[PDB]
Structure formats: C-alpha cells, structure tokens
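A.B. asks: One structure, pasted below without further comment.
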Amino acid sequence: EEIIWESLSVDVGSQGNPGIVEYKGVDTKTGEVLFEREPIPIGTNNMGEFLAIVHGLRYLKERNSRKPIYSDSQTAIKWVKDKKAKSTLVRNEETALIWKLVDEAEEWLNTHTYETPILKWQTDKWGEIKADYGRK
RNA sequence: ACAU
DNA sequence: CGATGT
Ligand SMILES: [Cl-]
Ligand SMILES: [Cl-]
Ligand SMILES: [Cl-]
Ligand SMILES: [Li+]
Ligand SMILES: [Mg+2]
Ligand SMILES: [Mg+2]
C-alpha cells in the first residue's frame, strides 16, 4: 500500500472528550493547512472527525477536485458512508452548537453527490496522519 | 478485538 | 488513568 500523496488529510483535536472540539484539513504532501474549524465549546472526538470529513467533501466539491480524503477515524468513515452520525452525546443547551453542525452535515450528505474516495489512513504503517494535532 |  | 465509537 502506497500513500496517495495527492490527497486531503483531516483530523480532530480537543480539550477534554467530550470537550472543546476543533478539526482541520491539510495537504497530505506539504502539510499546508487548507481549512480549520473555530473551536466548538462542547463536542466529542467522533463528532469532530465526522464534521472534518464532511467539510473536506464540501471543500473539494467547491473546488472541482477529485482528490481523496484520508481520515484515521474508523468511526467517522462509517458515519459518512451511512450518512448518519450515531453520537451518544447528550442534547442540551451546551451541546446545541455541535449538534446543529452534525445535523446540517448529515443534511448536506443527503442533498449532494460526490465521488471523493474516503480512505483510512494506515497509522500502523505510516505514522500519525498529517493533520494530527499532537500534544498541548 | 479494532479505530480515534 | 478515562471517553468516544464499531
Ligand atoms: Cl462543521
Ligand atoms: Cl475504516
Ligand atoms: Cl483513491
Ligand atoms: Li483522528
Ligand atoms: Mg490525531
Ligand atoms: Mg491527540
């Protein structure tokens, strides 16, 4: 398995889980940050991974790009394939923002088409995904 | 068990 | 050590 360098890599980072969630997408080859979401006060790791992939799909579609997306999240790759994010996070006023984003991301997937391959980054062979946040 |  | 997920 060769890395597909002509691709977009996404990943989540957080302070607490559940906690403050952010995510970003980078050029897999150069590491250039192509988008980064403003921190969301309360969410889960998997919600952030999910939003990161969907944002990537929207980013590539808008730019007429056929590049694949790498994610390291087994969970979020499945959620995108299903068009359904099966998060356990409670719905309350503190989690309303992220739940609105998740609901809207599902809605986008149910109203648009894409051919973008969503690929599992093979961390065991390649090391950390290039969008990883690391340690604070 | 696997993945974050 | 615990949390989010299949
Ligand atoms: Cl978002
Ligand atoms: Cl997977
Ligand atoms: Cl591909
Ligand atoms: Li990740
Ligand atoms: Mg990471
Ligand atoms: Mg980390």
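Following Swiss-Prot, chain A shows residues 61-196, kept in their order.
Determined by X-ray crystallography, 1.3 Å, according to the entry header.
Note that Cβ sites are derived from N, Cα and C of the backbone, with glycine treated the same way.
Annotations for this protein, taken from Swiss-Prot, read as follows:
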BINDING   A:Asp71, A:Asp192  Mg(2+) 1 binding site
BINDING   A:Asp71, A:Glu109, A:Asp132  Mg(2+) 2 binding site
MUTAGEN   A:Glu109 to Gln  Loss of activity
MUTAGEN   A:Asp132 to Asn  Loss of activity
MUTAGEN   A:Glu188 to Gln  No effect
MUTAGEN   A:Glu188 to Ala  Strongly reduces activity
MUTAGEN   A:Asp192 to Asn  Strongly reduced activity with manganese. Loss of activity with magnesium
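How about a rundown of where these features are and what they're close to?
C.D. replies: Summarising the environment of A:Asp192 (mutagenesis position), the number of other Cβ atoms within 10 Å of its Cβ, over all protein chains shown, is 17.
Cβ-based neighbour count (10 Å, all protein chains) for A:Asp132 (mutagenesis position) stands at 20. Under the DSSP three-state reduction, A:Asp132 (mutagenesis position) is assigned to coil, being neither helix nor strand.
Every protein chain shown contributes to the tally, and the Cβ of A:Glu109 (mutagenesis position) ends up with 24 other Cβ atoms within 10 Å.
Packing around A:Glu188 (mutagenesis position) is summarised by its Cβ count: 12 other Cβ atoms lie within 10 angstroms of its Cβ, all protein chains included.
According to its DSSP assignment, A:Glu188 (mutagenesis position) is coil.
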A.B. asks: Return the member of A:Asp71, A:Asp132, A:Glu188, A:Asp192 nearest to A:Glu109 (mutagenesis position) in space, with distance defined Cα to Cα and candidates limited to these recorded positions.
C.D. replies: A:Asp71
A.B. asks: Cα-Cα separation of A:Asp71 (Mg(2+) 1 binding site) and A:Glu188 (mutagenesis position), in Å?
C.D. replies: 10
A.B. asks: Check the recorded positions A:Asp71, A:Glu109, A:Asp192 for any whose Cβ is under 6 angstroms from an atom of ligand 5, and report them in sequence order.
C.D. replies: A:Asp71, A:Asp192
